[PDB]
Amino acid sequence: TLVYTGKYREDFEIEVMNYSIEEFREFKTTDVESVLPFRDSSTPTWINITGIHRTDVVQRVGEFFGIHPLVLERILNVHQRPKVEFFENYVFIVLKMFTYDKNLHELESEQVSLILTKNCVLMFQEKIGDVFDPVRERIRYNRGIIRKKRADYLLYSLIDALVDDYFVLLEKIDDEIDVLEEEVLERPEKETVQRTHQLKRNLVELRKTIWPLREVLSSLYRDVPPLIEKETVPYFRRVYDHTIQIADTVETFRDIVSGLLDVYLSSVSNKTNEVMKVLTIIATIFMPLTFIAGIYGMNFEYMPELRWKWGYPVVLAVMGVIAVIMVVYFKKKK
Amino acid sequence: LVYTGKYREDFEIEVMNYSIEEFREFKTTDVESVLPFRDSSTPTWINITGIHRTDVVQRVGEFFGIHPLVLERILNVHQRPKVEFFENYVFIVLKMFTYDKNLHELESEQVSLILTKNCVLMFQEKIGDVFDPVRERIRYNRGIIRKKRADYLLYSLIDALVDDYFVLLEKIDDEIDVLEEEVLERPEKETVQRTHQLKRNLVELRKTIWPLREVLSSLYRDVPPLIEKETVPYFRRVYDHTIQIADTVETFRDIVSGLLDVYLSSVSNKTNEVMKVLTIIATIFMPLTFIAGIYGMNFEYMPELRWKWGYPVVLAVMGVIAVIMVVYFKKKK
Amino acid sequence: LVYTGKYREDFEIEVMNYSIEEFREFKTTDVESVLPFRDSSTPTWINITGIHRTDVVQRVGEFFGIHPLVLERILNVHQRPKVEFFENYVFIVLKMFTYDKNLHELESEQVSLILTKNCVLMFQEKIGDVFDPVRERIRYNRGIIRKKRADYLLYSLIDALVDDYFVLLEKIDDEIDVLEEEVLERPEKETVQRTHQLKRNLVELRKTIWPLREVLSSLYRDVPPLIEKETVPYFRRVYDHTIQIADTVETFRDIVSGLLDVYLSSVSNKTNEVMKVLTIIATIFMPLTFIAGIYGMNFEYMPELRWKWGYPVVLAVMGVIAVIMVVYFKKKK
Amino acid sequence: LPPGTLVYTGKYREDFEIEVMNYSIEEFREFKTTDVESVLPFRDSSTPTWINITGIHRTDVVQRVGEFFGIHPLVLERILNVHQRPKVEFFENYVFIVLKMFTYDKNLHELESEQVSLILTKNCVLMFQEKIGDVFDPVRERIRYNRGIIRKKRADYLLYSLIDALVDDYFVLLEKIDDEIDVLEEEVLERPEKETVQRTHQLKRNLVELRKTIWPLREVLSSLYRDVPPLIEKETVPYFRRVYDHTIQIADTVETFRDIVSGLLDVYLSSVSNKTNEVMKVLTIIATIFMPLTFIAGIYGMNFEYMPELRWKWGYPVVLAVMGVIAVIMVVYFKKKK
Amino acid sequence: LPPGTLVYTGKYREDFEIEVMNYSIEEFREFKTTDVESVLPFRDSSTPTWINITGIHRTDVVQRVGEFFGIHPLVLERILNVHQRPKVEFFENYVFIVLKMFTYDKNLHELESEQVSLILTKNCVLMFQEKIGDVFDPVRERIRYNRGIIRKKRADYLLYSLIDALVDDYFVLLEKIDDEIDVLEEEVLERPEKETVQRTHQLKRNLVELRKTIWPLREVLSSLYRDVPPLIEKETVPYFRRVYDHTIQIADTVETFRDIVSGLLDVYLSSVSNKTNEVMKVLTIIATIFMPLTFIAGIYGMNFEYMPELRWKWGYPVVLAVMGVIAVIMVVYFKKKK
Ligand SMILES: [Mg+2]
Ligand SMILES: [Mg+2]
Ligand SMILES: [Mg+2]
Ligand SMILES: [Mg+2]
Ligand SMILES: [Mg+2]
Ligand SMILES: [Mg+2]
């Protein structure tokens, strides 16, 4: 049985985009029954179910299209590494889309499940919001192929779109690293340490996903049953290559960011050491001088030096000389 | 055959013989009453709680035909999760964990399972377990467990136990979120304590999960008296869970490894801010007190003491020097 | 053939020839009296203590037909645990450890075992070993060691030795617990030292256990004049133990790696506490002593000095500026 | 970006030219055109030719050439995408190779990377650079002045020659970096300033970027060393081994540096901490002799009446004596510290 | 120069000698020429011989010998390039081996490495050193006094004998290093000095260089232990195992040292940090008793009027009393902080 583990409740819509070599149709219903017929449609269809907290709908569709119910349980469990299972009817794919909110610097991950079946691609999102608008455009307009190709290319097209998003995400992150690696060693901030730890954390979650993502495309690139080897596989290679390019970049960032707090310590240590130097040069000229001026404010009666008309200047002289010898001796430090 | 554990006080035996049509249950402390079920034609769940009673483990081990090295393992609770297959029975060792809030430390009881014929033998240390879900489903004939044989019973138990780990990870994630906030506020020994505690717990946790993943890898691939027919896809579900779990723990370990480095960075800054204050104070008032110390030397012939635009003029120069200082603190604060 | 060790004073030889009914034992210092047992049709346990007597190692090595490179290894005690198989004898090198609390250090004696035909040769450095359990089972005819051949004898010895490591790890876990308190609550003079010592010991320990795991991996997989019929499942029990042990040591190393980082974090706190005190003191009394320094200036025309409601008004202003400060220090403390 | 098409991802606009160096044992000719058509014929030249296309932002030119020589268009898309790990793909006719050339800015201690793509086809080596600037002048000289044996050898040796040249460059880069490490690992023990920390972090970062390329570079030469189809095994493979060995030597060096540099900030912490501890020692010995002495001198400047000691007149000296003794006991007590 | 040619990359540019030791079970022929031509004949000797060429900066000599014995010229280029990881290449006529000998100066805490190249051919072991100085005297003194069984055995055992000698040297090196660690791990505990940190970093660095060599050394002996073409499997391979085992034993020991030394700076921080915290404690207890006491004594040196307490005949004592009490309260409050 079938519980949704996610946290996304409010949304529910269904997009259909049935398209053919000439002329492409598209609606948004909230009525699951209206979409089911496309199961049997002779040109490719992209049924996009947003809001799988509506588990009833996932059940109805899973049954009608003939998806083993363990798969439907996976689809609904969003805490899960990217993966690919092949079957007799259908390929089942689980992916993540990320979203990096600058400002408060945290990244959410929605989970997108794709099933390729017959001439359909089923898509299961958690909440409205996705990366796929490029693919909608290409269908609505035409811009190269996609119109001309079957549902396996549709799947290619979607998975490409999603992986291209990761590049945009990494750009945002590289940008944050550059900011951060400045804050640490020139212009620091209240929240620098926090952010540095945040960034580490995000990179972890990111890395944990990309390595598996590289597997799923490794699978879609070698053995490939109802994907037309004749055409589609070289495209799925293009995307596989991208995920390698991506996985490298993340290793780079993790590597780099691991040093930042160590830089930040070294900075603060400097900065503290400079504070202490100042305190010390001040303390170490004026404490003995105030001690001397403290002696000659003693109210003792056998105080011969107090008589001198030349004694007041001579202390000012010795107080000054002691101070000048000190400042010289601080041709080590400051 | 010695019991290495520390749990003495409990001893009971629960039987739950079930079929598609009826289920029996009882609790004896009389081992002889349970033995017959060895040959029962519908699945039985014999649950022996209190293995400090080694006599009972011996009697049962003999009757069911369990090689005595296995009975020695069953009794030794300091031990990594394991699976050994045999001709007649599968032997499995697992752990159940318990997160003590307060102490923030986690204890572990050891559960040994043997699947034999149409029986699942269960060997606990002490009363307390994670399996009540499975009891409910049998009692109230839920899901499909009544319809299925003893290998599904085993699936059902091992699933229940592995689901428990998710609950444990939730408690831990919750602590990490708390902690990773506490780390960058006021400096307190308690924070450091907890941080070290959390590291330690994640170690013990990791040391168990990796092996647990192996046992389910084994139950997913070779599979002799598990009906490949049906049961293996379920044991996959659980195997997948244990991967999901091991990934989470690697994530937490990774994350928590940084926390004391954050904490250092934070306290060090916080201290540096304290020193800044000491220094700005020390560095305006020490030279001012020095000036006021000069005038107040009890010297004879001190011309400035007499002049009466003099007391004001020092107050003036003392103030100006102080304002020059605060300006020069156009770097720090 | 030189003995690289440091242990000179001891030499004796124990023999324990046993059969399904009658066991003999003696202690000679006369090597010739033991040699005959080479041909004994029931298993014999010849235990040569004091291999600094290299003459004795030579004589025995020759008589039993042990390639002389092996005899050179036996005598070289600075060496990782090893197993070499030969056509007719297995050669095994192991370590026994000894942890002294107080002065927190561990020594390691090296034990070499050769299994040949119906003999187990044992080569110790000095009197002292872990094997007394095995002697008592042979003397009082316990378990089933009397019933079994010389390959089980070997099992029995290697098991005994590996079980010792568990006892060692308990002592070490106990030191960790002590230490991880000294770091968090209530430190001591030598904590940093000991922390480094413990790391070092865990290195030496780890350096042996990983190889020990290999030797038992070898004795578990291919295994030629070990009766596969019986003995191999026991050698598995020991192999499993050595994994359990290697995990535990990885656990300790993991844990102990954190200690100095905890200790820094605690010192950092502790320092930050100190600086806070220095600063609140410095920052109330420096400006107050400055004011009291002004009115001890010996200037003429100091109107306030003879404004009599002046001494009180300063005491008032000195107190007020102090109370404002203490308020401002419900941030820090 | 619909997947088929041909866009240049780099940042180098600005330059475009084409060098040809057709050589044989007896003559070589060379020219620089900006007219792609003039180069194409050399496809069928019976002696080896080195067509070097600088400025692949001109994607039109990459397309024209790719078509004429028969390069699957996915490869042409890779050639144009410069954010990419070194790699080797073999094909029926042509070997395709992607490499990086590095450039260490002193100043900004940072290192940029141009991407060089090489295709070996029949008796040609196609070279695709981003911008004018390369490491290959050694190979040009050897052709121009007929040195070593490159004139005698075919286009697969040309490829060897180029890849050797490029790999030798990395050694020069590592020298610059070793030199920086040696400097830095000294500077870490001197005064605390931020510039040190900066550089230390810069160096770590550079070694990361460096490591990211070398490990793949080692693979490409591993491939060129083992299976080798239109490389004459007779002759060329032992040379490609020489270069493979170099890249191992190189990768070891970088692992070495990363290993070493990982410690530097830890050294620097230990330095500054010491240095601070020495500052504090001075503050403390000063504060701890003069605070109690100023306190004594503060007592005897109290304006109290009935202050007997102020009178009885071996008194001023006796305080100076006790103030001095207290000070000398302090300095003695400070042969625990400094 | 082109890559093909023969340059010596090392820094040892003064020594040149050649030793020959052509031995049989009864006659052994040793001389030292600087004349390369006199040694070349021995290639054909039916009993084993050990030609030892010291000073490969004389590249002419390496060339002449390499040609006469038939050593592919890429190998001769490797022999001359001393910046290079230990390795083994097998050929149809000869095994080629590259090794390092190390030398640890205490005082100056640094280690030099000379590179030794060995070629085993027919019945002759060629040895190529950089400079006079080596570890092989044991092997000479077994051939000269006909000890062990080296006289009885062929040139493959000669090679065994040399490689064993060299590997045994590493044990002596590790003892010197263990000795430094012991010194250092004492010097960390007690002291804040500048040279300690330096040395600690130095030792890390040395253990890196050492580790970078031993892991490859383990490989070369792994190769000489397994496939072994005309190394007489009958006899020699069990000896080459003995040495292979040694190199594992050695590699462990350095992993041990690296492990151990990785902690030292962390110990050193923790010490200094404590040490500083103890300094600050003293400053603070002094500051925090005497600052408020000097403040009180500062009040009663105010030149005000009226100041009633100045007259009161118990004023001066009562402050001395209150100043003492406030001090004693402080010292008690400092049983928290030692
Ligand atoms: Mg006065
Ligand atoms: Mg489940
Ligand atoms: Mg650290
Ligand atoms: Mg414990
Ligand atoms: Mg694209
Ligand atoms: Mg070259």
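In order, the residues displayed for chain B correspond to 17-349 in Swiss-Prot numbering, which applies throughout.
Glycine is no exception: its Cβ is also placed from the backbone N, Cα and C atoms.
Annotated in Swiss-Prot:
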type    : residues                         : note
MUTAGEN : B:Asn288 to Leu                  : Abolishes Co(2+) uptake
MUTAGEN : B:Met291 to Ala                  : No effect on ion transport
MUTAGEN : B:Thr295 to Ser                  : No significant decrease of Co(2+) uptake, but abolishes selectivity for Co(2+)
MUTAGEN : B:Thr299 to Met                  : No effect on Co(2+) uptake
MUTAGEN : B:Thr305 to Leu                  : Abolishes Co(2+) uptake
MUTAGEN : B:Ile310 to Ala                  : Increases ion transport
MUTAGEN : B:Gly312 to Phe                  : No effect on pentamerization. Abolishes ion transport
MUTAGEN : B:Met313 to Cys, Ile, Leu or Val : Abolishes pentamerization. Abolishes ion transport
MUTAGEN : B:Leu321 to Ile                  : No effect on pentamerization. Decreases ion transport
MUTAGEN : B:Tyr327 to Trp                  : Abolishes pentamerization. Mildly decreases ion transport
MUTAGEN : B:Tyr327 to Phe                  : No effect on pentamerization. Increases ion transport
MUTAGEN : B:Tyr327 to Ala                  : Abolishes pentamerization. Strongly decreases ion transport
Inside 10 Å of the Cβ of B:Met313 (mutagenesis position), count up the other Cβ atoms and send me the figure.
23
Mutagenesis positions (B:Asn288, B:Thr299), the one with most neighbouring Cβ atoms at 10 Å:
B:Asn288
Suppose we call a site close when its Cβ is under 8 Å from a Cβ of chain C; which of the mutagenesis positions B:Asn288, B:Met291, B:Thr295, B:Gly312, B:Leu321, B:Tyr327 are close?
B:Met291, B:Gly312, B:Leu321, B:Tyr327
Counting across all protein chains present, how many other Cβ atoms fall within 10 Å of the Cβ of B:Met291 (mutagenesis position)?
22
Shortest C-alpha distance to B:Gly312 (mutagenesis position) - which of the mutagenesis positions B:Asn288, B:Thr295, B:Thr299, B:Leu321, B:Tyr327:
B:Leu321
Chain A sits near which of the mutagenesis positions B:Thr295, B:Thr305, B:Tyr327, counting only a Cβ gap under 8 Å?
B:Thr295, B:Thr305
Quick check for you: of the mutagenesis positions B:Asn288, B:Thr295, B:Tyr327, which have their Cα within 10 Å of the Cα of B:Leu321 (mutagenesis position)?
B:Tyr327
Among all protein chains shown, how many Cβ atoms are found within 10 Å of the Cβ of B:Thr305 (mutagenesis position), not counting that one?
23
Integer Å distance between the CA atoms belonging to B:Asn288 (mutagenesis position) and B:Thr305 (mutagenesis position):
25
Please report the number of other Cβ atoms within 10 Å of the Cβ of B:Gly312 (mutagenesis position).
25
For the mutagenesis positions B:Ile310, B:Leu321, which one has its C-beta crowded by the most other C-beta atoms within 10 angstroms?
B:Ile310
For B:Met313 (mutagenesis position), which DSSP three-state class applies?
strand
Cβ packing number for B:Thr295 (mutagenesis position), 10 Å threshold:
23
Spatial separation of B:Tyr327 (mutagenesis position) from B:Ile310 (mutagenesis position) - C-alpha basis, Å:
13
Run through the Cβ atoms and count how many others sit within 10 Å of the one on B:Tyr327 (mutagenesis position).
21
